[PDB]
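Below is one structure, written out as structure tokens; the observations come after it.
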Amino acid sequence: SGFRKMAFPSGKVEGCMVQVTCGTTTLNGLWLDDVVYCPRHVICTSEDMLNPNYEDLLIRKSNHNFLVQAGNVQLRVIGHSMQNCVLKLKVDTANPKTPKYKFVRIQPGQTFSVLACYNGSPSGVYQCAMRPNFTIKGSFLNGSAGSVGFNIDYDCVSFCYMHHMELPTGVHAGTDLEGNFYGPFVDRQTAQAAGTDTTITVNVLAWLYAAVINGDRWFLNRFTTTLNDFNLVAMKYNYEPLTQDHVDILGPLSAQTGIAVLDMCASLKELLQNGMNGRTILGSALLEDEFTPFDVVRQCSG
Amino acid sequence: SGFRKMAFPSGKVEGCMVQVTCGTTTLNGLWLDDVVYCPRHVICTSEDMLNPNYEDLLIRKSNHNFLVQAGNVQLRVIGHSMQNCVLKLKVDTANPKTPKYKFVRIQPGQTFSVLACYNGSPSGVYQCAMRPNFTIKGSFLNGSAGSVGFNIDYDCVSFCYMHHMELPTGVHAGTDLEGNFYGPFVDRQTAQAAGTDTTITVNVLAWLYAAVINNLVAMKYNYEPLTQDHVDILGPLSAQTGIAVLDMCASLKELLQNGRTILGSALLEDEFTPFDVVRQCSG
Amino acid sequence: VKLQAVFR
Amino acid sequence: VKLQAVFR
């Protein structure tokens, strides 16, 4: 019993975190096989990040310019390439703790676990959702960049995130591990602002089902309704429209509880109108949207 | 910038989780040097849960009735003993992935990271407070006992919790790694229930601060008593804001009247210790 | 009040 | 916007 914001164990990722130094610029890098992956603005000085050209900042640079410490050991850079906003340092030494891994591009709505690092040494782990506005409410300081986001299947680490920058609202922007930013952002200190953030509807609906499974039922009613009509009412609290795919993936949780998805939407509606009346759900006083159906099935069943 | 609930990197503890089986009863174990630590009710059976005599049940058993799977490697058990509610299984191989470590019994209020395991496999990590009534608000299913709570200070892994059982309420009790329980709980399926829960005063303060960076009417509102050693600990955090400890203690009252979000929450959050703020915020 | 080993 | 490398 219980429901808690729960990260993947971080061991496998911990064994791949190195620091990358270039000039007096330092951040974290991802050591998989004989390649380290890191954010490219490591090649930047403080003096040349208002408006940089990376394709030459790299031609201006040499293997020997790249320092990679893997705890005690230094790693010899025998090659470098750039692919979008990430650097790929080839190194003389395959990571002997390399786990099974894929690289994946996740959707707005999907969760991952973030191993936060400083100077290549891992600091802490926490669960994050990719917001609809393609940012994440993370907890990062100076030297957090190259910290990665991941999901583990059994023993397969899928890397979906690498960390670059902090928007001026306290939320975070990064790339996949092919270096393509999530959302319309770019790695330079020009004026950027996130598109206004929607709520992850399906996620809150999975989070209600999670609360039923742990006892809290008070927010339920005999009211059912029409997807289109619940949508018309969601579009009025900044909820993303809920698709017919979104209903399908709640299918399992709707089964285990006997509460039909449409019925839970009417439960969501009546919450948004009247609020929680100084009540709690799963220990929270507001509707939590950073929990995927999978997140919840993973905790609540076996 | 940003403030989130955050567990320690679980890597150094994952290296220590084995599986422990006695007859058909199975749960998680903590392999450190040449010793596996595990809840002692692994020596029980389904028929045998209501009123068990662990000292007779233990006497009936030999080394060879304790099966320890540490990955593939079956560890051969070469010795057994019971300290309060935990077994100790001496084994042939010392754990080569053993980190620096020591056992500690944490106080209510304090937080640790929980590595939820099943069949000796780390499944997930989250952040827990030891509540006043000596429970935790966990996520734990069948097979989860032997799961450990820990903190990492240096790369000394300080183990402070091993899990055993859930209560009717939806919350959890367990022991320090000397097998001594938190609160007045025992390892059997008699009707137990938790004390009524207070709220950790220093932790709701510590959190109030953390917002900015991004006395004792407490008996009335079920907030535990605040102390001198608490306002000496909170010190660093009142200095950083300029808002003195007592200064911040002020804001506390017009809050418990009519206190929409603060750091996302519309309730005072008490599951964050001031050290947990210092680490994340200016640390 | 459940002991959270697996019993078979 | 802040790039979260250390530039010191």
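Here chain B follows Swiss-Prot for its numbers: 3264-3477, 3494-3538, 3542-3565, in order, are the residues you see.
Recorded method for this deposit: X-ray crystallography, 2.9 Å.
The backbone N, Cα and C atoms fix where each Cβ goes, and this holds for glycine too.
Noted in Swiss-Prot for the protein shown:
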{"type": "ACT_SITE", "residues": "B:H3304", "note": "active site, for 3CL-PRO activity"}
{"type": "VARIANT", "residues": "B:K3353 to R", "note": "In strain: Beta/B.1.351"}
{"type": "VARIANT", "residues": "B:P3395 to H", "note": "In strain: Omicron/BA.1, Omicron/BA.2, Omicron/BA.2.12.1, Omicron/BA.2.75, Omicron/BA.4, Omicron/BA.5, Omicron/BQ.1.1, Omicron/XBB.1.5, Omicron/EG.5.1"}
{"type": "VARIANT", "residues": "B:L3468 to V", "note": "In strain: Zeta/P.2"}
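Looking only at the recorded positions B:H3304, B:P3395, B:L3468, the one with its C-alpha closest to B:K3353 (variant position) is B:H3304. In the deposited model, 16 residues between B:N3477 and B:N3494 are left unbuilt, and the Cα atoms of these two flanking residues are separated by 27 Å. For the recorded positions B:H3304, B:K3353, the ranking by surrounding Cβ atoms (within 10 Å, all protein chains) places B:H3304 first. Between B:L3468 (variant position) and the residue listed as 'active site, for 3CL-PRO activity', the C-alpha separation comes to 39 Å. Separating B:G3538 and B:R3542 are 3 residues for which the deposited structure gives no model; the Cα atoms of the pair are 9 angstrom apart. In sequence order, the recorded positions from B:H3304, B:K3353, B:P3395, B:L3468 that place a Cβ under 8 angstroms from a chain C Cβ are B:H3304. Cα separation, B:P3395 (variant position) to B:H3304 (active site, for 3CL-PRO activity), rounded: 26 Å. Every protein chain shown contributes to the tally, and the Cβ of B:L3468 (variant position) ends up with 26 other Cβ atoms within 10 Å. B:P3395 (variant position): 20 other CB atoms within 10 A of its CB, across all protein chains. DSSP assigns B:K3353 (variant position) to a strand.
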